Amino acid sequence: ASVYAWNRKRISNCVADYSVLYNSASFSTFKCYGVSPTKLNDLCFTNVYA
Amino acid sequence: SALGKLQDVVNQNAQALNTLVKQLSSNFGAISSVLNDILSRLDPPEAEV
């Protein structure tokens, strides 16, 4: 979607698998704030927003 | 309340100890007030800060 009307998908009640983030080749920026990118598979989150 | 002087020492010390333990739940500007969470989600460079 356009940046002015950005899509928000709520993520909850799932087994978070971040393998897509590590296996993909297309990503140019993979910045993380407050968490470490490699440790995302060892954390439990109350709720996620994409 | 006749033994107020003795009760004061017990209250002052218990309050001081309670205040000490309650300080373990303060961020002091950090992301979390618990070391395990900071170590769990941060790399050694950022965790050190």
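Sequence positions for chain B are given in Swiss-Prot numbering; the residues included correspond to 943-991, in order.
Note: Cβ is positioned from N, Cα and C throughout, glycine not excepted.
A sphere of 10 angstroms centred on the C-beta of B:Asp950 (variant position) encloses 10 other C-beta atoms. One entry in Swiss-Prot concerns the natural variant B:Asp950 to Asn. Its note says: In strain: Delta/B.1.617.2, Mu/B.1.621.
With a cut-off of 8 Å between CB atoms and residues at least 6 apart in sequence, the same chain places nothing near B:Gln954 (variant position). Swiss-Prot lists B:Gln954 to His among its natural variants, and the accompanying note reads: In strain: Omicron/BA.1, Omicron/BA.2, Omicron/BA.2.12.1, Omicron/BA.2.75, Omicron/BA.4, Omicron/BA.5, Omicron/BQ.1.1, Omicron/XBB.1.5, Omicron/EG.5.1.
A sphere of 10 angstroms centred on the C-beta of B:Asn969 (variant position) encloses 9 other C-beta atoms. For B:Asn969 to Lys, Swiss-Prot lists a natural variant annotated as follows: In strain: Omicron/BA.1, Omicron/BA.2, Omicron/BA.2.12.1, Omicron/BA.2.75, Omicron/BA.4, Omicron/BA.5, Omicron/BQ.1.1, Omicron/XBB.1.5, Omicron/EG.5.1.
Annotation for B:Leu981 (variant position): spatial neighbours B:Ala989, criterion Cβ-Cβ under 8 Å with sequence separation of six or more. B:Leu981 to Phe appears in Swiss-Prot as a natural variant; the accompanying note says: In strain: Omicron/BA.1.
DSSP assigns B:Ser982 (variant position) to a helix. Spatially close to B:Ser982 (variant position) yet at least six residues away along the chain is no residue at all, judged by Cβ distances under 8 angstroms. What Swiss-Prot says about the natural variant B:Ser982 to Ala is this: In strain: Alpha/B.1.1.7.
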Variant positions near chain A, Cβ-Cβ under 8 Å, from B:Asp950, B:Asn969, B:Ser982: B:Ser982
Rounded to the nearest Å - Cα separation of B:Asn969 (variant position) and B:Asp950 (variant position): 31
